[PDB]
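Here's the structure, in structure tokens; my notes come after.
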Amino acid sequence: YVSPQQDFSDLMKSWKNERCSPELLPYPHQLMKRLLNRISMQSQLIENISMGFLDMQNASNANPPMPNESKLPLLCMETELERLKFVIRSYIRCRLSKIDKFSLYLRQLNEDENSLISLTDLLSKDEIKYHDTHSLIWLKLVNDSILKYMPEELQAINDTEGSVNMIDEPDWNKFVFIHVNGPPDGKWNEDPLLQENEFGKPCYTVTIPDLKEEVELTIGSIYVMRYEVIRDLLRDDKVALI
Amino acid sequence: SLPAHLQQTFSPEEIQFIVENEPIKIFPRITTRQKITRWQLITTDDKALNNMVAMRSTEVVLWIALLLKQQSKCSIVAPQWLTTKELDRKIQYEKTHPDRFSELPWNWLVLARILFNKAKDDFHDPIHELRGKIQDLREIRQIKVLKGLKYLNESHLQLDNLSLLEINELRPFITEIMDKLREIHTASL
Amino acid sequence: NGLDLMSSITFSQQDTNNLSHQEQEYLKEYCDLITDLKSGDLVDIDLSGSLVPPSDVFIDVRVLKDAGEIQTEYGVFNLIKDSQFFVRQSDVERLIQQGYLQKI
Amino acid sequence: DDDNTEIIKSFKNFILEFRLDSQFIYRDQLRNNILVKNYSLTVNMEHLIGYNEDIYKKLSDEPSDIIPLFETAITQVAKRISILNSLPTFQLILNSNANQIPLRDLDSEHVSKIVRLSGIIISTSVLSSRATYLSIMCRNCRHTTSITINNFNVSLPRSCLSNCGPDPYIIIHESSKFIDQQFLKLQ
Amino acid sequence: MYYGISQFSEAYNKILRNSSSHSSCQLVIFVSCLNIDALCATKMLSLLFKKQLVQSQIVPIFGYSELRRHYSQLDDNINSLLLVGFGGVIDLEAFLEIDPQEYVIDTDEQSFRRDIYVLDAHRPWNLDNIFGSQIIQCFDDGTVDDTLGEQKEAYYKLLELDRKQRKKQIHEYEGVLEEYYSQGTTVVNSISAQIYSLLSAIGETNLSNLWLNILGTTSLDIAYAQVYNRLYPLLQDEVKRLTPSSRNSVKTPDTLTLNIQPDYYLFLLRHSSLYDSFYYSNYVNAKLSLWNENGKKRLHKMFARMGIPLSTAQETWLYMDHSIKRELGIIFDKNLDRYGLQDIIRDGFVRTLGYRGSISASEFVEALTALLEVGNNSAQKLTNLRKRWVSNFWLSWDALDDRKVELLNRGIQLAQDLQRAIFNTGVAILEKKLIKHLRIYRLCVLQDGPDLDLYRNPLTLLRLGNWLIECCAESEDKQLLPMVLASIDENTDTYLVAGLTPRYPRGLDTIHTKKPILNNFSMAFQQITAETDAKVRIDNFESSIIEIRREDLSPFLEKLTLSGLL
Ligand SMILES: [Zn+2]
């Protein structure tokens, strides 16, 4: 770590994985904190130079900031901050929409005792407040509008035993485009999953049980593949959603 | 995010953003070497930008290069693949092998359009010839994509060297067709 | 851009009487939820901002509706109708979103 | 044949090198037409005048002779931009903005010249068949032969190719290709 | 001598120092609408400032009242003001209530809080602005250094001079001061030429700037031929300077071509037929009197003699016979002399872009003027009309960009329709003898008829006046009386009245050539308005156009008859 370029690379890869994935990916808690702190300090910095340039100007009708080696640096600061803010905004709003889509599923996950998935890790605190408030508001709306005139036998908005399941869950077999990066950093011999093939670079192997077949993914090729069989590789950064 | 589709596919402008987030080479027309205000960037390394000398080759990110060429303080050198010779080699490779895609960079269309729009003077070859060669390549790639679309199934596909824009313009059709085929197959089990 | 929608100034997209009373209530609490989101940890980022990437530093804009002088950070814009401006994109995003400016 | 080749080349370069702003319109129209199985092309005469006046002058004075050359140029370009072949000869459709001539002002001065006029349709006939590719055999030596015809106004040879009679040849109707002809009446 | 021709550079540097900033906009340009030279100069300035990244605002204003109202709302953050197309004639400091001592923020002369630049070509200058003010600064082109030699001495020495010699001298110098005034107004130069001089001094000349300069200069041909004849050789030289190279191998879709080819005094030749070009021409109509049957018969005889069939001369220019088009020059040269139309042959500038088609400067300026004219309880009625006139400015502005060619075609069609309407009204005016020949001037009042709603715009009335003056100039009657043209608007119940100066024949010799006939209607209108409580509105930038209520027209004109100076 301790590299501002890698923070931006990680944010971009997280955003790209977020847009194309069906599920609700875990929240990178530390990266967001570091980026927000960096933005907070940087805005203060540009504000400081702006104030310093403004105050001296009015004092004794001095010349403005001399144009050479002056305007372009500060303009670059502003545009860079603008781009970074846009990227984070798009990431946050996309994940908020995905939270909206899967409210009942997340509630059922949180209510289950024997579930390793917990909302304290998968959901940010502000996202927790959003989920709780939106669920209550929607429940109030539906209860006032429709559900009050219904028999006590069926008055639940979540019914897993009815004719049609009322709790929607993510599609675990959606087809996605992936690119095979290989090892996240290097040391191709270190990775145990890598296995060499004939007259070619080492390729990963996966199995499709419903089809009952073995599929080999060669490094440097783009594939259209099921999402479930590639979850571990994406979690370990071996593959990247395009 | 939510409005105007955007749920599961990128817009062309976002693809352009990703393309402009990539390095490029330039010839500075100004000297900002430290004496014997500074850039201090937070997402890109500023070592090259701080240490600049005129009439020497350096590399920076693309959008800074466009911002500099908006003024008169830069001159972007087009990549070596943007030449008539290197394009004619790829056209021949494309003709000879009718079952594989040629090895072009994953941003060739977007980079070509951006460079033709912004840095028109920097090219050495006449620009109309290159513009014709790009169309000549695109048509053949479209023919190969049309032939390859026939082999759709429920298991997996491989598109080894397809470009980013070509993948983006074809994703919604391909994904949905294979998804429907997969549901039909799964139902019968 | 958040805001209270029908109580305050609205973009005239929707009439009051189309929505049901419960829908009108729901909209109010949803807007309040957006509001107290925007004051959360993500103060610096405008969660209700534009969703098209920035790729043009300086743009040409044209005024659609007449108005008075408006102060902006380090300057002033005079909104005389049928006049053209050449200014940075960041300053006029708000005014374009609210229909006082045209083009980009 | 030493002028027809250059004419076809000029037409193919017109199709492949015409550009306005940043799009080859006539190259894109062909590909879009081929996808929906439309074997034709529409050309505006103003673009042709702008590209090169000699090409327009060649067409304006000898239409029945020049038009088939553009017809074959189109289908030569199509097989290049579509195929790496059941593509028939394409059709050329023209648009003009010249002055309209009344029907009663048409006379012996306007023979073999392209004109533009307006009127009222009063009757439409039924579709008829015209041959384009004819398979031919001789009555005595019995060998195969072929003939290609364009509808821009031919007969079977009045001889024999290899005693046979004066003009002995019959049409093998199977393996022959035909198109659609219609007659209309104006007023 | 505030800013000479050579000095034009340093003023620019001042605008680069005070105004340029990446965090504020401090430059405002007020441009006179209903004017082509100002529009072209504003386009050039906008492109220049865009290259150097200087934030700017362009505000089109219609009259002096609009300028006065807009100046108050303007803040003190705006350090630079640019007044294009106006401001030279009037006293700006008195008009805008500018206090010199109030504007000093940089105490020391006085650097002053705000700088106002005037870029105008309407003489005579105001002596106060030229010689006595420091906040107001003007872009002079050499009028003061030569013409105003004694005026500077009189002004400064009368200011400083303020026992019998004193009384004698003060009177015989105020006499010279009043002699400077009481003179008519003309135009002696073009704004676009001065902006191009600035470009050449800085060093940013290209083909687009040259095209805009040519467009700005061409618009003065109809009213001020002398300025065009003065400025033409320099345009020819600059065209040859900026030619790309020799031996252009092939025509590619990206070539641009600016060529000096022979053209003719014909209305929209390349976008209409030949018969239409000869029919709707001011010069041909003046020389042949086409409004009646004899002129049409003479034109038919001419076309028959020249060898062009009447059927072929009515075809579109693109689809016209190639052989006739090739030999048009010889046919013109050998036949035009018999009918007195040998003056229709000239040289101009033609611009071509790829496989698109050729356009001449004259056709371009007519398309722009057509876009200006038509496009898109009485005080509100006038306000809406003025607002629409302001709105048309952006429609004309958009047509100068190469991407928007459909708007140029629309302008061409509008120009054709407008010229047809002008011809139709002119024949009615000429056949019924509506022109009344008074001793001092010639009156023409249009009270009844169709399509009087086209003449509520000053440009259309100027079109009709140019038609009538051209028709009268070639008349055998020898006189130089000014003309008055009045048009009624029923909705407002007001006459719009314009005074027009006489013009010499186009082909007449240069012995009479001088500074052209001076327009004296402004002083007469002001003199009549001051003395009587007439309900007149003098608020347009052009001082020769007024709006008078219906009831006051007949008495007011009578006073004008006794006013004099006409
Ligand atoms: Zn035989």
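To match Swiss-Prot, the residue numbers of chain A are left as they are there, and the shown ones run 53-294.
Yeah, the Cβs are placed from backbone N, Cα and C, and that goes for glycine too.
Lifted from Swiss-Prot, the feature list:
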type	residues	note
MUTAGEN	A:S66 to P	In sld5-8; temperature-sensitive mutant; in association with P-21. Defective in DNA replication
MUTAGEN	A:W67 to R	In sld5-12; temperature-sensitive mutant. Defective in DNA replication
MUTAGEN	A:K150 to E	In sld5-2; temperature-sensitive mutant. Defective in DNA replication
MUTAGEN	A:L293 to P	In sld5-13; temperature-sensitive mutant. Defective in DNA replication
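Here the features listed in Swiss-Prot are painted onto the structure.
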residue : record               : CB count, 10 Å
A:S66   : mutagenesis position : 19
A:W67   : mutagenesis position : 17
A:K150  : mutagenesis position : 19
A:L293  : mutagenesis position : 17
**Prompt:** Where A:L293 (mutagenesis position) and A:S66 (mutagenesis position) are concerned, what is their Cα separation in Å, rounded?
**Reply:** 10
**Fill in**
CA pair A:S66 (mutagenesis position) / A:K150 (mutagenesis position), Å rounded to integer, equals 15
